[PDB]
Protein chains: 2
Amino acid sequence: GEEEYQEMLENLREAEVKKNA
Amino acid sequence: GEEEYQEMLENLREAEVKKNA
Ligand SMILES: [Ca+2]
Ligand SMILES: [Ca+2]
Ligand SMILES: [Ca+2]
Ligand SMILES: [Ca+2]
């Protein structure tokens, strides 16, 4: 549902932070 | 690349809109 979608977005956000580090 | 990451996010968003509908 919607919170599983938000959790996916947070995993992606974390990955991007690491990419950009 | 950044914009390719944003376009991916946009596809993910369009698919969640449909699911939530
Ligand atoms: Ca949560
Ligand atoms: Ca969380
Ligand atoms: Ca986190
Ligand atoms: Ca674009």
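Quick check of the header: X-ray crystallography, 1.7 Å.
Backbone N, Cα and C define each Cβ position, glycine as well.
Annotation of the mutagenesis experiment A:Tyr5 to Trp in Swiss-Prot: Little loss of inhibition of NR1a/NR2B receptor; complete loss of inhibition of NR1a/NR2A receptor. Annotation of the mutagenesis experiment A:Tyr5 to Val in Swiss-Prot: Little loss of inhibition of NR1a/NR2B receptor; important loss of inhibition of NR1a/NR2A receptor. For the published mutagenesis A:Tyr5 to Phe, Swiss-Prot gives the following note: No loss of inhibition of NR1a/NR2B receptor; little loss of inhibition of NR1a/NR2A receptor. The divalent metal cation binding site annotation in Swiss-Prot covers A:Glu10, A:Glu14 and rests on experimental evidence.
Structural mapping of features recorded in Swiss-Prot.
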residue	record	CB count, 10 Å
A:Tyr5	mutagenesis position	15
A:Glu10	divalent metal cation binding site	10
A:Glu14	divalent metal cation binding site	10
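With respect to ligand 2, the recorded positions A:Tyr5, A:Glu10, A:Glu14 contribute A:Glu10 as residues with a C-beta closer than 6 angstroms to one of its atoms, given in sequence order. The subset of recorded positions A:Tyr5, A:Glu10, A:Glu14 lying near chain B, with Cβ atoms under 8 Å apart, consists of A:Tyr5.
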